[PDB]
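Student: Provided herewith is a single structure, encoded as structure tokens, for subsequent inquiry.
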Amino acid sequence: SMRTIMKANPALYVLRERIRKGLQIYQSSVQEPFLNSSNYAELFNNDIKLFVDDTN
Amino acid sequence: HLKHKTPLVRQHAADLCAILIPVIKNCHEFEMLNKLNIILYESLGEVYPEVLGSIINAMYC
Amino acid sequence: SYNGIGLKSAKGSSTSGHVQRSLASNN
Amino acid sequence: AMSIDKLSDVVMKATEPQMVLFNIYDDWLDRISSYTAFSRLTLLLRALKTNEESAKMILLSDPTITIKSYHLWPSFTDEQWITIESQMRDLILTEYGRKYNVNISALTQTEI
Amino acid sequence: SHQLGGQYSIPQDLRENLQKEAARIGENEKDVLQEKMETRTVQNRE
Amino acid sequence: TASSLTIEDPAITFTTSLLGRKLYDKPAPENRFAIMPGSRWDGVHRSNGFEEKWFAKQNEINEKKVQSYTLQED
Amino acid sequence: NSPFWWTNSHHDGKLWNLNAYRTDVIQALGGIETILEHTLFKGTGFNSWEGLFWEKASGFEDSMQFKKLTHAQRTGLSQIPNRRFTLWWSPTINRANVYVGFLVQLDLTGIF
Amino acid sequence: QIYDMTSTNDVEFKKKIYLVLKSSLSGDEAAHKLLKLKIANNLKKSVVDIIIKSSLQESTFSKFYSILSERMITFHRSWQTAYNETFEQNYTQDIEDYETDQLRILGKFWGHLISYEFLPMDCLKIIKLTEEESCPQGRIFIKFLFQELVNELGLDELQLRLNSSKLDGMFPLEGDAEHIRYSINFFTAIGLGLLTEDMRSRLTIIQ
Amino acid sequence: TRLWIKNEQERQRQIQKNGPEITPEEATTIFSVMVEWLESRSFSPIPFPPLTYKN
Amino acid sequence: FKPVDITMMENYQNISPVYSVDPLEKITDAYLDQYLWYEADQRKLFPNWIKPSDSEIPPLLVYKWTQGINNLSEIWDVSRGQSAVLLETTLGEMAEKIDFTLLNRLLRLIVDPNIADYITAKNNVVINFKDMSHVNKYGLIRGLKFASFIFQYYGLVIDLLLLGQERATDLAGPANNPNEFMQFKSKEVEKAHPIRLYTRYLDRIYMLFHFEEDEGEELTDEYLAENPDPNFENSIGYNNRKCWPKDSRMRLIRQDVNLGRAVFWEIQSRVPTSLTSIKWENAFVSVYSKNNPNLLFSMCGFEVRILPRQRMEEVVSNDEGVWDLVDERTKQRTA
Amino acid sequence: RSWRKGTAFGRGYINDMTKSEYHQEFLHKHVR
Amino acid sequence: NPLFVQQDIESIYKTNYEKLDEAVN
Amino acid sequence: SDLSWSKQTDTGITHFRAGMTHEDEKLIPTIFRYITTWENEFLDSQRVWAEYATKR
């Protein structure tokens, strides 16, 4: 529910927009969401993590 | 597309809101109009007149 | 020691005035 | 992963139980965030998982571009990666069409 | 006719070889103002 | 590369169709694909004038990719 | 003044290239990530830093108005680009670790 | 116990040098910095490897990397052996890679070191001219070396150095016809050809 | 700038009063120098741009 | 024509004037400018030596002037008595001292009289600054687009006075095959005259003399004749580079100092006071001789001194900011 | 002596601030 | 040059339905 | 080096003096590194235009 609240709230989303209009920043492409997904983007938060694959 | 740099893409992003409003209301999302409306409000200080005009148009819809 | 090198003082300087001997040029 | 040249060369030869470090990203993190690097990486594995030889053809086409002694993946420029991600992107779709015999214009964008 | 120093730019006789081309090839070029001179006259529509 | 070396080399000093079809001799006009006229070509330009106008567009589009960033300001 | 009076880059072509300087600086500062620990980059909520684009003010200045501007309106400088610079660098320019300085809290916010 | 196939230990040490090197106006203040690190004798071999490379990426030869080495070769004899050993590694192993451009930067770079004697000239002993064993890039390396090594000395002073250096494989006088017909062939192409005036006698006698 | 313009005006008034500094002799010799040079080089004087001029 | 406004731009030391003409006149001035330069360059009006020219950016000019000095025959040989001398003198109010009665004529030679008229009359303009206005009755106005052409042409008028006709024919080559910037036909054409090289960069003048005991001593004899100096004070008003250290600056010696003053004396006497003002204060002379190894000058913004490698006594591996001058023929490095 | 021959031309305090001698020297330099 | 291609490239991946349909069949 | 003797000999470089304060080991590349010096450009243009003419 927090994963889905961070990306939902109109109030939060108005911070994220209002900062951008403050910084005058745009991101080229717009495909980006055609790439990957929400819980995917979770891994890169700084905490230290690992993956394990036993197929081999 | 309202976050895209080329100002044409921000016209057609807002020009396609004015079209979907009569359909969105028929589907009865008033939680999904207030999301478009605020986002059209925070962009209402845009520089490009071609783009700022079409945002007000969707605001009026 | 100030053996004739560096600055009168570092005020108008913009630098710290730290002088160090050069290793390259000796022999 | 075992379909890569270097890693197979290490795992085949080694006669002891042992740990080995590698850097999967070669040096990509100079010009690329960890996000998009992991994203390209999974694309390079998904096209190697499925087609294999025909993906390795996409990598090893130009011999002028050389894998260094340190790295795993051949050292391209940014634009060569931008095209190769599109080809490696294509193998997944052509192969999918071969597998389920679905002419791929019949799919919705989300499905792609 | 010995030079003093050397050549560092391009050989001297090669510029004139270039600057003569612009007269030959340029008269067929229709320069920017030459174009707009004709475009004005209605016959370019026809 | 190869050219360069085999050239910048002192030793060198000491010493046409894809399908074998006959090919022209003299220098031909440039072309989009670099194809070479057949041995039988008379040697007169015959063209609508398009092939040259494609270069002007080709050069243009290729130029305004550079001009767009370099003329940017702030 | 046009400080290049000794060249017409049409005739002479551009006589220098500083492109490499820009990359070498970027790795003298510790790379793009450590550079972006000092920014609001994460606040925006973009995933990757690779395609960021800053609005170039060169576009629309001409058509603001013409006759109408008051002296200050026409001559004075806009505070708007400096505000953009201090938002992007805010978390360094405002940081609690400071040698000497006093806390204040804004009226209705929790921002110190 | 973990083998490391990463170069991450090394890559950190290519930065450190390259950044010390891309700061620093002149070459005598970039030789202050390196000598101020006190690099271990193990790495001092491979610090020269970096300086030569950062010289080749530079698009033209410069006096910076020359004097950077000159100030360094005279500091301590441990750096004498670092350049002497890396002139062999280049000529043998590492010439096979280079473009015909980066041979023009090497040629001038070992020109100032040899013609000012920092090298010295008996380290040029490894150069061997044969049809059988030479890289075409190896030939280009020498061509650029003598064009530089003539310029300073003047080809009259050069003969004085070549005559005292008893270079065998490079100036064979003892026989092996083709080789002397070759070596002579080579130096006529470079445009000097006076160094062969002595060897032009040995052919006609043997001929 | 006000001072500079004052010196300019003073200078030009004084050249009205005193007269030119060339003297007719020096002017004559200078003119001879030019003419002799332009003969030696066989120079063709620049024309006035014609009605239809190529460039 | 309409009046011409003035403002001054501050350089914090200099304050420089700026003329703004009216656009209707700016267009005709522009076309006229471009046309005159195209013709004059097409018909070989200005010889090689005049030069903020088209082929060479200023640093390239400096490099060719050094290489040019070196490659000319025998300079660095002091074996007997020989010497060499540079001059650098700014022609003074070259723009301020022009006279339009004389202009109009000198342009009537080279240009159709209608354009000579348009130019000569275009330099009378009421010059306005706020309250102040005056008619420009005397000097050149440099803010006009063709004032470059006028300026260089008047400079040629001066330049022929300096070099003479014979030498100028020699430097500029025959009209059929004009020389390049540094060239001659044979070594004889160089050696026939003590002025070896000459240039002009706008105001500035650069000349290079090669003398022998004969010629040099004749000069210093006549200068000491008409300006006799018993107290040996010639070294007081004598000016030289201060950027360099004493050791390597110009050493002051009576033979050399009396040359420098003698050369500058002669050439000062060649140009009249009316056209321009050539003062000793603004001139720098440097004499390569038995007792002076270095040859100093400054062109553009650079300051160069040239050691012949003969006289270095020891030759050290070199830093970045030092050129190595080549003899084109043997391709050694002699300086 | 051929070279010397060839050429054509060969061989008080005012009371005021602005017309003074020190002043012209000033505008002779700083107005360039 | 822009520091990053991704600005200058104007687009990343636009799938071509015509080539794939040929390559599949 | 030696402000007193530098008026005469040209002592060379005996010493260095810190230009601006860069904390610890962190070194920022200067321009004069990334601009090819004029000799090297003129000695390039000699060969480059010569070779161009030969190829033509």
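We number chain A the way Swiss-Prot does; in order, the residues shown are 1801-1856.
Header says: electron microscopy, 3.5 Å.
Heads up, the Cβ atoms here are built off N, Cα and C, so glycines get one too.
Annotations per Swiss-Prot:
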type	residues	note
MUTAGEN	A:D1853 to A	Alters protein folding. Severely impaired growth. Strongly reduced growth at 35 degrees Celsius; when associated with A-1854
MUTAGEN	A:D1853 to N	Reduced growth at 30 degrees Celsius. Strongly reduced growth at 16 degrees Celsius
MUTAGEN	A:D1854 to A	Reduced growth at 30 degrees Celsius. Strongly reduced growth at 16 degrees Celsius. Strongly reduced growth at 35 degrees Celsius; when associated with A-1853
MUTAGEN	A:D1854 to N	Reduced growth at 30 degrees Celsius. Strongly reduced growth at 16 degrees Celsius
MUTAGEN	A:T1855 to A	Reduced growth at 30 degrees Celsius. Strongly reduced growth at 16 degrees Celsius
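If you look at the structure here, what lies around each of the features I listed?
Tutor: Taking a C-beta cut-off of under 8 Å and a sequence gap of six or more, A:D1853 (mutagenesis position) has no contacts in its own chain. Under the DSSP three-state reduction, A:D1853 (mutagenesis position) is assigned to coil, being neither helix nor strand.
For A:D1854 (mutagenesis position), the count of additional Cβ atoms within 10 Å of its Cβ stands at 4 [all protein chains shown].
Long-range neighbours of A:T1855 (mutagenesis position) (same chain, six or more residues apart, CB within less than 8 Å of its CB): none.
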Student: So which of these mutagenesis positions, A:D1853, A:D1854, A:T1855, get their C-beta under 8 angstroms from chain F?
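Tutor: Cβ contacts with F: none found.
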